[PDB]
Amino acid sequence: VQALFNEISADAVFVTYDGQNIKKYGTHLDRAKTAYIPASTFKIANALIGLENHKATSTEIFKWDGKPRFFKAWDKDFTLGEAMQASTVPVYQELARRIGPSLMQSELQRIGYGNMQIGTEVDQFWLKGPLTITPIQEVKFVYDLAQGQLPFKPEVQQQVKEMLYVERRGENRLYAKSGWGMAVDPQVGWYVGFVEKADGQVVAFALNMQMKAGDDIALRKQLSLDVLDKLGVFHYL
Ligand SMILES: *C(=O)[C@@H]([C@@H]1NC(C(=O)O)=C(S[C@@H]2CN[C@H](C(=O)N(C)C)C2)[C@@H]1C)[C@@H](C)O
């Protein structure tokens, strides 16, 4: 499992949490206590805050305004859940603006998300700082989401869980969110989520790694699923 990790020159940590114990794997374990920008993984918290504070619904269609976005794949209409899986920044920036800086700040503090700092710009703080979060905090946040244990209404947590539903493999279910922060140095790669196993156990996970411009986009998920197979959490079908 260690051999898997250093087949790349990836500098990387993989964290698991089962509600009592944190386990760490990879090439650079100190990464798990290290704080990084959440990038696209912040969409989980943005969705939760938005639904809880009645700023959006899980059925609302955020329409494209016709102005070309950073990626052409984002030049369409999205619900929050579709935007979650496509990582559609401008949709979640619209949501963040509906929320507003003081409510966003008060809410991230209330729920104890990372360092709880947003600064002045309500649509940039998760992409360039000053908000940072450790992979351990990330694994515990999504674990709590999985259990309905976050400080949000139960139906809100359920809605955001379904936004993260990415694979069914028998009676096992995978929930995940990827992230690639490119506007910081060094670049940060995330793949965070949980597996709801057929036996009833949930295991939460977080991949956190250094990235750079060459890197293939699928590598984070591949790695994660690789490790989860090796650990026995989510076997390849
Ligand atoms: C979030 O961290 C950023 C997005 N995160 C990801 C990602 O996790 O893969 C991407 S990749 C981007 C969106 N999908 C485009 C694509 O796959 N095609 C056009 C085929 C590439 C983003 C970098 C967000 C902050 O931008």
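So for chain A, numbering is Swiss-Prot's, and the shown residues are 44-280, in order.
Keep in mind that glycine also has a Cβ here, set from the backbone N, Cα and C atoms.
Among the features that Swiss-Prot reports, active site, acyl-ester intermediate is placed at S83. The beta-lactam binding site feature in Swiss-Prot is assigned to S83, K86, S130, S221, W223, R263. For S83 to A, Swiss-Prot lists a mutagenesis experiment annotated as follows: Reduces catalytic activity about 500-fold with respect to nitrocefin. Slightly reduces thermal stability. Quoted from Swiss-Prot for the published mutagenesis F113 to Y: Similar catalytic efficiency to wild-type with respect to penicillins, oxacillin and imipenem. Quoted from Swiss-Prot, the note on the mutagenesis of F114 to I is: Reduces catalytic efficiency about 300-fold with respect to oxacillin, and about 30-fold with respect to penicillins and imipenem. Among the mutagenesis entries in Swiss-Prot is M225 to A, noted as: Similar catalytic efficiency to wild-type with respect to penicillins, oxacillin and imipenem.
All protein chains included, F114 (mutagenesis position) registers 11 other Cβ atoms within 10 Å of its own Cβ. The two recorded residues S130 (beta-lactam binding site) and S83 (mutagenesis position) have their Cα atoms spaced 6 Å from each other. Put simply, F114 (mutagenesis position) is 14 Å from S83 (mutagenesis position) when counted between their Cα atoms. Fewest Cβ neighbours within 10 Å among the recorded positions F113, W223: that distinction goes to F113. Spatially close to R263 (beta-lactam binding site) yet at least six residues away along the chain are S221, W223, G232, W233, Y234, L250, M252, judged by Cβ distances under 8 angstroms. Of all Cα pairs drawn from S83, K86, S130, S221, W223, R263, which the record names as binding beta-lactam, the longest spans 17 Å. Here the CA atom of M225 (mutagenesis position) lies 13 Å from the CA atom of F113 (mutagenesis position). When each of the recorded positions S83, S130 is scored by how many other Cβ atoms sit within 10 Å of its Cβ, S130 comes out lowest.
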